[PDB]
Amino acid sequence: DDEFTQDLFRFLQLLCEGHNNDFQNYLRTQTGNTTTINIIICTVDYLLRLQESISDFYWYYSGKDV
Amino acid sequence: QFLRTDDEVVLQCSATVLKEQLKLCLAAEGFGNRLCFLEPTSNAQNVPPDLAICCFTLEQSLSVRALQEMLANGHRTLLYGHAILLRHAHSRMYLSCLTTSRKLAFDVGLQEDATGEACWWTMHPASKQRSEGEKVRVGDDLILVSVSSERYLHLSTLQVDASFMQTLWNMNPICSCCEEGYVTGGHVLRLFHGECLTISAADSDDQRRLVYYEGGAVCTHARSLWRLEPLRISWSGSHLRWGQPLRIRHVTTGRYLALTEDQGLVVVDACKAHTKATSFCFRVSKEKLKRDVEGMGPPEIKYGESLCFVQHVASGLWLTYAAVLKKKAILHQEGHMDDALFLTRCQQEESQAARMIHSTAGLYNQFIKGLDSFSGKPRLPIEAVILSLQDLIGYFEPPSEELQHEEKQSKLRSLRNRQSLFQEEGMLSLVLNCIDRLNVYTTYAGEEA
């Protein structure tokens, strides 16, 4: 469910509202943990793939107009 | 580095022949030769390769689905998984699958046309780290997949085939947007004397070994053209320096120049030629004074006004004329302050023309001896040479009558030029020999082809 994705990433936005950059950087680099991850890189990637859906939605629908 | 649209890079497959070891590039010579094959580009030693025919040009890495609408009728970054338009720059017979029996998987072949599904190849990298829809890096492995026959690209071990087996194919860099006034290798240009460097057009028992500067119309001649190869395989086409080392392939006969200190300096067959023996390089003036500079090769030497003299490395000798008008060209430290190599780039058309003419001379001969071979027993590259003929016929025809006079006339100038060019070697006379060898028959020998 695409709606779940919506909801999920809205959730993620809610992690960051109020602009807690310490938290945003910590999401960027995860310093307390020995491991490191940049979540946001990945959401970008989601944006990529959804975009690519958008694109193929274009390359199909554009030829049919309506 | 990113590999963008509109760039020259070859497809270097890691083609060990199931044992050892050659790093041969993909190649197909173009005119008269639809069928694909394979050429070395890694043996940079006593047996030098043939780089000129491998030079594919990047074109259109459009989306698969995007292709679908363009079918229904400019420096975009290359990305994985797109169908890609590709080229043999020499022929502009764009790389493509075609329907032939060369075991049910159709062979790749170079159609001229920008039409159709044939000329497009979606990429499916084995590395998920580089998922489809990701920028190509220099030298990256990939398995092309036909958009047309939907076959995977493959190396049939030698035989080439679009099969379900999956050979990888690297994009080895050559050049990225040459600027005028900035000399490049893999890129033909005249070596001027003030009049320019050239060799005898006889193409006879005198195996063009003689080497001469010469003025007048010989400068237009193909024989006065030279395809420089910098001593690099990657970025061979990157902009030249007055110092960086380089091979000197001849254009009209394809021969590498090399260190025959006998006759000072002279042409040699592309078999004796050595990466060492050819180690010529440019210099600003007679002077005895980092490398390689990959990623673009900095702009420097002019296509025109600037001089450069070619100091050699294996002998260290400077090139110079030895003294009807046929001043020579030979290696020793002095000569005189007048080698006058104010280098200038060769025209596109000149080069394809020329290289094609070498392809043609390179093809008829074995055909000739092979037809002549059963003349000894009264009672064989046939169809490929027929292809060469109809190719030249195409290459050589009149402008459309249904055209504006200006383009008719200009195109006619192209015709006149091209005819003159192929006439410069007179291979036509080899054709005359052919005809002499043939029509002895009433119908006959061989009784099959």
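Our numbering is plain: 1 for the first residue shown, then up by one each step along the chain.
Every residue gets a Cβ built from N, Cα and C, even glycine.
Feature annotations, reproduced from Swiss-Prot:
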MUTAGEN   B:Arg137 to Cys (Swiss-Prot position 164)  Decreases threshold for channel activation by K(+), caffeine and 4-chloro-m-cresol. Decreases inhibition by Mg(2+)
MUTAGEN   B:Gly304 to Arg (Swiss-Prot position 342)  Decreases threshold for channel activation by K(+), caffeine and 4-chloro-m-cresol. Decreases inhibition by Mg(2+)
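Annotation note: B:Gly304 (mutagenesis position) sits in a coil segment as assigned by DSSP. The C-beta environment of B:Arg137 (mutagenesis position), restricted to residues of the same chain at least 6 apart in sequence and closer than 8 Å, consists of B:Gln1, B:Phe2, B:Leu3, B:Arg130.
Take the CB of B:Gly304 (mutagenesis position) and look out to 10 A: across all protein chains shown you find 12 other CB atoms.
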